[PDB]
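Here is the structure we will look at, set down as structure tokens.
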Amino acid sequence: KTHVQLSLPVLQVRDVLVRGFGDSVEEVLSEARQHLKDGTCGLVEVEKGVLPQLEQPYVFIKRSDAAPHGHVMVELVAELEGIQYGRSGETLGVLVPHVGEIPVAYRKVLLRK
Ligand SMILES: Brc1ccc(-c2nnn[nH]2)cc1
């Protein structure tokens, strides 16, 4: 399937133990996709002061369309040194590894793979 229904745990930035997916735009998109398949991916909502507390390159989920079965359609966009790789809608958050942090909420998404 081109799209997968996922419920992503929303993490507080100060709880996140692993603050990125790796060291290059291609690696972080690769690892983000692997973690999303393995159910080991979290979401941090972007507010003032969040991104400087995480590791570049960043992987965003961005709205790809205006929401089947309550799931917002999203795609991945990476960012390094102020350049984005991908073009998409509003950010829903920044993806990070999930290693057992307690979430504050769940975000239902339909992920384009
Ligand atoms: Br991104 C992403 C998310 C899930 C999957 C997947 N493959 N099989 N089941 N789920 C692949 C890529």
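To match Swiss-Prot, the residue numbers of chain A are left as they are there, and the shown ones run 11-76, 79-125.
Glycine is no exception: its Cβ is also placed from the backbone N, Cα and C atoms.
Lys47 (variant position) carries a helical DSSP state (H, G or I). Here the residue is the original one, but Swiss-Prot notes a natural variant at this spot, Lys47 to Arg: In strain: Omicron/XBB.1.5, Omicron/EG.5.1.
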Length in angstrom of the chain break flanked by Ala76 and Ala79 (2 residues not modelled, CA to CA): 7
